[PDB]
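Trainee: Questions regarding the structure given below will be posed in turn.
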Amino acid sequence: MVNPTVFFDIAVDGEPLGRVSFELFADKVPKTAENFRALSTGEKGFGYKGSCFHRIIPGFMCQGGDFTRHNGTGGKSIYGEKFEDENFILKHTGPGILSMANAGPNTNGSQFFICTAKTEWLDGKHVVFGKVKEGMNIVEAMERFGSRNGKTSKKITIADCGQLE
């Protein structure tokens, strides 16, 4: 095997921005990687396609994944609703890190965030499970639509998403 690669085609108020591809560390966090992969392909009948990045903070991160409530309070995993923190082997070492958002210990659903900088204070609190492979320039572009409190100036949506490799 080899770690899977998924992609997100980002749009700003419908206007295509570009593609961001991610390598999912299935070799270190198989359960967390699988949740993201399946939600990216939409194979379970629900997922990221059509959802938006509701919280974008410049110099920090781009958060999304709430396909149920579309406001940062919903979303769900492919294992029911919420699942345990698999492990904290990987750290938020720098820009491009893909990690799970949560509401405290063992509350992983579908929400995730892409770091635009090293965020060591999240180590041991959020499960790191992947990283940007291609399109970091697109993530930087998305970052320009965020604000200090996270509210986005325009709607940043996942026009399409799926698996490449």
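Numbers here mean position along the shown chain, with the first residue as 1.
Determined by X-ray crystallography, 1.7 Å, according to the entry header.
Cβ from N, Cα, C; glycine included.
Straight from Swiss-Prot, here's the annotation block:
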- 7-163: domain 'PPIase cyclophilin-type' (DOMAIN)
- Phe60 to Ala: Loss of ability to stimulate MAPK/ERK phosphorylation (MUTAGEN)
- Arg69 to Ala: No effect on peptidyl-prolyl cis-trans isomerase activity. Reduced interaction with BSG/CD147 and ability to induce leukocyte chemotaxis (MUTAGEN)
- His70 to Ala: No effect on peptidyl-prolyl cis-trans isomerase activity. Reduced interaction with BSG/CD147 and ability to induce leukocyte chemotaxis (MUTAGEN)
- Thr107 to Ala: No effect on peptidyl-prolyl cis-trans isomerase activity. Reduced interaction with BSG/CD147 and ability to induce leukocyte chemotaxis (MUTAGEN)
- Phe113 to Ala: Reduced ability to stimulate MAPK/ERK phosphorylation (MUTAGEN)
- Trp121 to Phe: 75-fold decrease of sensitivity to CsA (MUTAGEN)
- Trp121 to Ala: 200-fold decrease of sensitivity to CsA. Reduced ability to stimulate MAPK/ERK phosphorylation (MUTAGEN)
- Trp121 to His: No effect on peptidyl-prolyl cis-trans isomerase activity (MUTAGEN)
- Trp121 to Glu: Loss of peptidyl-prolyl cis-trans isomerase activity (MUTAGEN)
- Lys125 to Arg: Loss of acetylation and interaction with TARDBP (MUTAGEN)
- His126 to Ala: Loss of peptidyl-prolyl cis-trans isomerase activity and interaction with HCV NS5A. Loss of ability to stimulate MAPK/ERK phosphorylation (MUTAGEN)
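Tell me about the surroundings of these features in the structure.
Mentor: For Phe60 (mutagenesis position), the count of additional Cβ atoms within 10 Å of its Cβ stands at 18 [all protein chains shown]. Secondary structure at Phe60 (mutagenesis position), as computed by DSSP, is coil.
Neighbour count (other Cβ atoms within 10 Å of the Cβ, all protein chains): 10 for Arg69 (mutagenesis position).
Secondary structure at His70 (mutagenesis position), as computed by DSSP, is coil. Spatially close to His70 (mutagenesis position) yet at least six residues away along the chain are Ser51, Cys52, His54, judged by Cβ distances under 8 angstroms.
Here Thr107 (mutagenesis position) comes close to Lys82: these same-chain residues lie at least six apart in sequence, with C-beta atoms under 8 angstroms from its C-beta.
The DSSP secondary structure for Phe113 (mutagenesis position) is strand. For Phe113 (mutagenesis position), the same-chain residues that are 6 or more apart in sequence and have a Cβ closer than 8 Å to its Cβ are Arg55, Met61, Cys62, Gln63, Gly64, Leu98, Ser99, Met100, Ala101, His126.
In the three-state DSSP reading, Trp121 (mutagenesis position) counts as helix. Around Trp121 (mutagenesis position), taking its Cβ as the centre, 9 other Cβ atoms fall within 10 Å, counting all chains.
Shown in sequence order, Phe88, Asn102 are the residues of the chain, 6+ apart in sequence, with a C-beta less than 8 angstroms from the C-beta of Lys125 (mutagenesis position).
Other Cβ atoms within 10 Å of the Cβ of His126 (mutagenesis position) number 21 in total over all chains.
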Trainee: Do me a favour and check the Cα-Cα span between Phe60 (mutagenesis position) and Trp121 (mutagenesis position); whole Å is fine.
Mentor: 12
